[PDB]
Amino acid sequence: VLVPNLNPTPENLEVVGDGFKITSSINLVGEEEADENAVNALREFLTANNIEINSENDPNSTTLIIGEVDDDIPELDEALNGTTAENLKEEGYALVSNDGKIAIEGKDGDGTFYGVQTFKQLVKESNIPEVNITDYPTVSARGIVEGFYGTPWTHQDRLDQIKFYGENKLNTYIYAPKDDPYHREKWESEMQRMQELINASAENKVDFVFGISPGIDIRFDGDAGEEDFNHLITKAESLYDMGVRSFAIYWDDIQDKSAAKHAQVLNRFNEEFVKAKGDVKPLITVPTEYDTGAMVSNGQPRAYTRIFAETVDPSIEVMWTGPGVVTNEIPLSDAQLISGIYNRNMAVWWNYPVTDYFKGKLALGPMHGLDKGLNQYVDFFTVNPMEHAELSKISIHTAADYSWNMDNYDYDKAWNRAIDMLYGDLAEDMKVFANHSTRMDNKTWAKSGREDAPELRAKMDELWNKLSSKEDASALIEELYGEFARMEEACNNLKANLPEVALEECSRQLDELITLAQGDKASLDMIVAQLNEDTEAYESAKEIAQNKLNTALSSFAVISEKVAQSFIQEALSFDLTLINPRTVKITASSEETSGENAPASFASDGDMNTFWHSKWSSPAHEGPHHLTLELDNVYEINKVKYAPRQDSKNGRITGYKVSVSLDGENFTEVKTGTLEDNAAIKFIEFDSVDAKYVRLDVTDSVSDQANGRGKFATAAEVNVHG
Ligand SMILES: [Ca+2]
Ligand SMILES: [Ca+2]
Ligand SMILES: [Ca+2]
């Protein structure tokens, strides 16, 4: 048997044997001395997979040994054979399965728990492979930061997430926001709701962090003043009695922008609580300026960050989002900049998959853009999730592999492992849907994540290239039709089979991708209709394709803007029939550069605003004027579009003489005529004919220059069609 899909990926793993089958009843060794929470997770796993534990010793059955380095078990070390956990760092484990004996050794209590979750992933229908493993995390504090606007998570969503973190090896969870009666507002009747969260966090080796956001109405001056300050600590002390070992004070929105007053609250709280108890974990906080753009300028730091960094105690943890609030990448250079200001290892608030800024689109991509050496300056990782809790698991899954094993991380593969595991048989169909909903961008200040459906985008671009170059795309068109049908097939089967927990969060988004897919089908119909010269079917398909986009742009759900949605819009703006540049080598009789930058290049530029002008500066070239367009390859053409200078009358072509050629030296003729004097774009139409050089000899032009008739020649755009 082979190694199943693991998460996170262990540091060291090697296939020593083939594999063995697990017996229906086994015997466990080392329950009493081992971690209590680590065995509880293992005991129920055996119950769920129909496995029982023997009361007395049995040589016929398989033996599962578990414990710590602290514990002195002669059975465990013998089953290890040259393998130890003492050489590993905190929260590390060492798993070894060989010849009906599975030994697991952790460094401490936390480490042994993560050894149990690897055993659960290796076992597939009671068939565990034979491999030796030595493993340890790259980041110490890995987890989630619940801080999204809108409707908060429910209690059953939270409890489900706690268990999900432990199995995928994550040890942090921050409460807040949002509008709890106690956190911001008024910071027995609601004791249980918070109590159940802490007890479950202890069972899954996760440090429960309590958040506080008093910024909007906190006071610094006065008695009270001290009274508010005294009334800070007691709020936390109640939770310390409930079992909370981590606390935090947030400044994410404050307005009252005084770093000396914010640090005063943090620093004295660091003395009167976390060091005063001896129980407590280090203090966590978020300054008012958290993004590098708002933090530094430009850069050495702004007025706020200078005072804040130089006041706050080095022991305190500080969170920052990156180059931006919702930014694409976090390069190591940015990490060096922020960490240099604070002179400590910073904590990260990664805003993905959080969709509180762009609620329409879902975020189902991996950890994209983060530098692989981020563990150097950062030893505290947290992500901001979506308000949709079930689907937030896919990105969090990728967060586990990044934070734990950073140097070997691969975002594309870790993404595929997230969907394969969380869905099972229904993974491949979900992959197609999630593939289109990864790139977050509100077309302004927020953008992050992996690009949507790139493979499909390259092919879409490949279609417009081969359409605008005479080339036959029958093979590519056939594949596209199938690709858009695969989208509609996957989205429907998902709708017929998803657990509501998931279905209710993405029901509108499944209907959206289908509407786009159908539009993409209707888009190819137009392209086929243009190649077959079936204008009736073209307009009929155009009727459908336009409606799908209109219903898509009206519908609340948003998905695959760049790829699936934009493909419909491109098929509507495609002429073509143009070819179209650009492409190639426009040349002219005379051009202006000295007086104004308007050379012959701007004649076939594509930009409607830019124009070409004949040489009017002294010594001026007063015609006869002519444009000569070089074609990329020979093309059949039956229409020459002329867009005259819009802003000015100077040099409008009111008389032309178009010629064609295949060598560039010997031109012929195709049409001679005049054009009505105005700013309207003229279409010169003649019979289809192959050509590699398109000439436009000007026989008449006008201008507002007294006796400037025929002295000048200006063209905003000149290009051929066929
Ligand atoms: Ca112990
Ligand atoms: Ca939409
Ligand atoms: Ca132009």
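Chain A is numbered as in Swiss-Prot; shown residues: 41-227, 233-767, in order.
When the header is checked for method, it gives X-ray crystallography, 3.3 Å.
Just so you know, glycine gets a Cβ as well, placed from its N, Cα and C.
Under the heading protein binding site, Swiss-Prot lists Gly187, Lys218, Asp297, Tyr335, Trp394, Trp395, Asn396, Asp401, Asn429. Listed in Swiss-Prot as a mutagenesis experiment, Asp297 to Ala is described as follows: 99% decrease in activity for 4MU-NAG. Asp298 to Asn appears in Swiss-Prot as a published mutagenesis result, with the remark: 99% decrease in activity for 4MU-NAG. For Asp298, the entry in Swiss-Prot reads active site, proton donor. Among the mutagenesis results in Swiss-Prot, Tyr335 to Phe has the note: Strongly decreases affinity for 4MU-NAG. 99% decrease in activity for 4MU-NAG. The residue drawn here is the original one. Experimental mutagenesis is annotated in Swiss-Prot for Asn390 to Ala, with the remark: No change in activity for 4MU-NAG. Under mutagenesis, Swiss-Prot gives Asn396 to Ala with this note: Strongly decreases affinity for 4MU-NAG. 99% decrease in activity for 4MU-NAG. Quoted from Swiss-Prot, the note on mutagenesis experiment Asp401 to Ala is: Strongly decreases affinity for 4MU-NAG. 99% decrease in activity for 4MU-NAG. Among the mutagenesis experiments that Swiss-Prot reports, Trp490 to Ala is described with the note: Strongly decreases affinity for 4MU-NAG. 97% decrease in activity for 4MU-NAG.
Per-site Cβ counts within 10 Å over the recorded positions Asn390, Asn396, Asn429 peak at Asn396. In terms of C-alpha distance, the listed recorded positions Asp297, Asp298, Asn390, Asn429 place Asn429 closest to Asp401 (mutagenesis position). Once the 5 unmodelled residues between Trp227 and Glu233 are set aside, the endpoints remain 16 angstrom apart, Cα to Cα. Taking a C-beta cut-off of under 8 angstroms and a sequence separation of 6 or more, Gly187 (protein binding site) has the following same-chain neighbours: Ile214, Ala216, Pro217, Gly256, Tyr295, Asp297, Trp394, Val399, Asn429. Sequence-distant neighbours of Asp298 (mutagenesis position) (same chain, 6+ residues apart, CB-CB distance under 8 A): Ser258, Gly260, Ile261. Neighbour counts were taken at the CB atom with a 10 A radius for the recorded positions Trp394, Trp490; the maximum falls on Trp394.
Across the structure, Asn396 (mutagenesis position) and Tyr335 (mutagenesis position) place their CA atoms 12 angstrom apart. Note on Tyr335 (mutagenesis position): other Cβ atoms within 10 Å of its Cβ, all shown chains, come to 22.
Taking the Cβ of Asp297 (mutagenesis position) as centre and 10 Å as the limit, one finds 16 other Cβ atoms among all the protein chains shown. Across the annotated binding residues for protein (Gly187, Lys218, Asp297, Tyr335, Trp394, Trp395, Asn396, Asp401, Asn429), the two most widely spaced Cα atoms sit 19 Å apart.
Of all Cβ atoms in the protein chains displayed, 17 besides its own lie within 10 Å of the Cβ of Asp401 (mutagenesis position).
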